[PDB]
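Right, one structure below, let's go through it.
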4 protein chains.
Amino acid sequence: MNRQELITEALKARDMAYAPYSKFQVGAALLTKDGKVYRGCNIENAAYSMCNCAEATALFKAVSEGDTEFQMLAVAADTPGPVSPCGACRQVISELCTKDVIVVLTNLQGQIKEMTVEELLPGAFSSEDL
Amino acid sequence: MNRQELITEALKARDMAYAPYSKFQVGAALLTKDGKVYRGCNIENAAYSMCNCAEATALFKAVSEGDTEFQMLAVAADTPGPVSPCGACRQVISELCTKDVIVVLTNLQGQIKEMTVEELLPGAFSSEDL
Amino acid sequence: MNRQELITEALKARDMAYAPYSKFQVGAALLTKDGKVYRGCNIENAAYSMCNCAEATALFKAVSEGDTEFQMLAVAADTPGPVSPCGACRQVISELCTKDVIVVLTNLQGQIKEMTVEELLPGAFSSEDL
Amino acid sequence: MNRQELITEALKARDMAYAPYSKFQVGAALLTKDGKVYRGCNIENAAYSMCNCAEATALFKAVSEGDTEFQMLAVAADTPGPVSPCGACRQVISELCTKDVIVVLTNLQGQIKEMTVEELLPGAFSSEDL
Ligand SMILES: O=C1CCN(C2C[C@H](O)[C@@H](CO)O2)C(=O)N1
Ligand SMILES: O=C1CCN(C2C[C@H](O)[C@@H](CO)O2)C(=O)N1
Ligand SMILES: O=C1CCN(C2C[C@H](O)[C@@H](CO)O2)C(=O)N1
Ligand SMILES: O=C1CCN(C2C[C@H](O)[C@@H](CO)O2)C(=O)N1
Ligand SMILES: [Zn+2]
Ligand SMILES: [Zn+2]
Ligand SMILES: [Zn+2]
Ligand SMILES: [Zn+2]
């Protein structure tokens, strides 16, 4: 399961998206240490603040199943460049993923930006601050 | 899969909860029309606003898998009476579940309150308002 | 400051709304015991989950100023019937307002629904449950 | 109104915080181009996902008043190093503040980190992506 294959997983996950308000579908694929893949997609609500992102869906899914050790996260959306995770998602990612997990950001045109969880949100607010 | 059995599913789901900040674990079990069960649990974050509830986790899981027709939702937590879904969750539930889906609320001491999605949040803000 | 006058405050507050994504402006006016009025409006974000509602904006404003005793809350939006506070807002309201606070819901066509904070979200999840 | 004076505003704002769950008070002070200051503080909820941050409170306050041109944002909390805005707040900030706005991060022990909105969340998901 290389990053290209994980990207294909995220591209498939994207098609499950429930985004009738923004019409902006996002897909995510989370790869665990053991090689299992969890797909995620954004799920919206008439009350916008309740919308849930693809990255979060995938992580919530994995964690709820007892899978907490990840190696890579791919995210895909039809954006100009590699899709940029929103601040809230970066926060969830920084909490649920170890700092060296690889985050693969892409769009639907082959643009690829790869970074670590740490780079995704440097000095991210964390439990240590509490 | 009667409500007692769905409650047991939610009680098991509750044990997967990641709630180190509130130390308040919540479990949810979503039953689809075809009889499949999706378990959910709350997942917290050092940045409190990012916490995700059990009900949402279960629904996000189901919807991301393509399951969108539900018949019952059980929610369990160690509260004095049947656990009360927070407003945000009631909003997500009112969006992702049809009005006649049965919501079974319970705690860890047999208290049971049963209501419909409609009763859970009467006149809930919806897409029609937009 | 009767409810009709508070409604006019909410209507004015609505015009301050920053909602370029939904194009759905909401206004809120919070009346304190001492008779001071705090206006609120929804403020959106490209990342939908970050959108903030009018009711919340007004309450956050009042509380941040040290005002914590309220008597009435008016909410207005261009909806078919009286605007229905989203679940998240009902949750914030149930926390920051006493159960006796009057919530006046209206649209831009004179439809008015009045209820208490308790009635807005009966049995709302609260600190006592934690 | 230099940054030291804005920091003192944030420190005062912090004392208005309503954070009975985390017991973690945060303060924010937003300086407009015209030199007006808006104070913000975090306001929590029994339902954690409903918690609102100091930075957001200040910005919501300013925007609701019609003030939309800012020059500096100070944030203070009792953290080990300069307080780190959570991802959600960085997202709100990247939307409501121009990329040149100066963000002053500090704690209660004189540690100060200064950066631009762009640096706070480089390549932040934005409307252009939608
Ligand atoms: O973090 C990324 C960027 C934001 N989107 C979302 C949620 C929402 O349904 C839509 C518009 O914000 O894209 C994601 O799903 N993931
Ligand atoms: O709607 C219900 C009530 C709220 N809790 C949550 C989220 C959070 O981790 C914790 C404290 O609010 O309980 C749920 O998980 N479900
Ligand atoms: O609770 C009510 C219903 C929801 N709206 C919002 C936030 C968002 O900008 C827009 C669409 O959900 O209306 C409010 O401002 N208040
Ligand atoms: O972005 C920063 C970091 C997070 N805190 C918050 C909200 C919440 O009440 C508390 C714990 O997350 O700190 C802020 O107020 N601002
Ligand atoms: Zn996101
Ligand atoms: Zn909830
Ligand atoms: Zn709302
Ligand atoms: Zn924050």
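From the backbone N, Cα and C atoms, a Cβ is placed for every residue, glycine too.
Look at Swiss-Prot and you will find A:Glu55 tagged as active site, proton donor. The local packing around A:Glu55 (active site, proton donor), expressed as other Cβ atoms within 10 Å of its Cβ over all shown chains, amounts to 31.
The Cβ of A:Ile43 (substrate binding site) has 25 other Cβ atoms within 10 Å, all protein chains considered. Following the DSSP three-state reduction, the secondary structure of A:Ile43 (substrate binding site) is strand. The feature substrate binding site is assigned by Swiss-Prot to A:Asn42, A:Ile43, A:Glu44.
Listed in sequence order, the residues of the same chain lying 6 or more apart from A:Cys53 (mutagenesis position) and placing their CB within less than 8 Å of its CB are A:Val26, A:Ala28, A:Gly40, A:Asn42, A:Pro85, A:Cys86, A:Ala88, A:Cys89. The Zn(2+) binding site annotation in Swiss-Prot covers A:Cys53, A:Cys86, A:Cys89.
Listed in Swiss-Prot is the mutagenesis experiment A:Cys53 to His, annotated as follows: Loss of activity. Reduces activity 500-fold, without effect on zinc binding; when associated with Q-56. The DSSP secondary structure for A:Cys53 (mutagenesis position) is coil.
When the Cα atoms are compared, A:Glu44 (substrate binding site) and A:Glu55 (active site, proton donor) turn out to be 13 Å apart. The record gives A:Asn42, A:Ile43, A:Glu44 for substrate. Within 8 Å of the mean position of their Cβ atoms, the other Cβ atoms in that chain belong to A:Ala17, A:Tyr18, A:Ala19, A:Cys41, A:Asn45, A:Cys51, A:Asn52, A:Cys53, A:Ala54, A:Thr57.
A simple way to gauge crowding: the CB of A:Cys89 (Zn(2+) binding site) has 30 other CB atoms within 10 angstroms, across all the protein chains here. For A:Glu44 (substrate binding site), the count of additional Cβ atoms within 10 Å of its Cβ stands at 24 [all protein chains shown].
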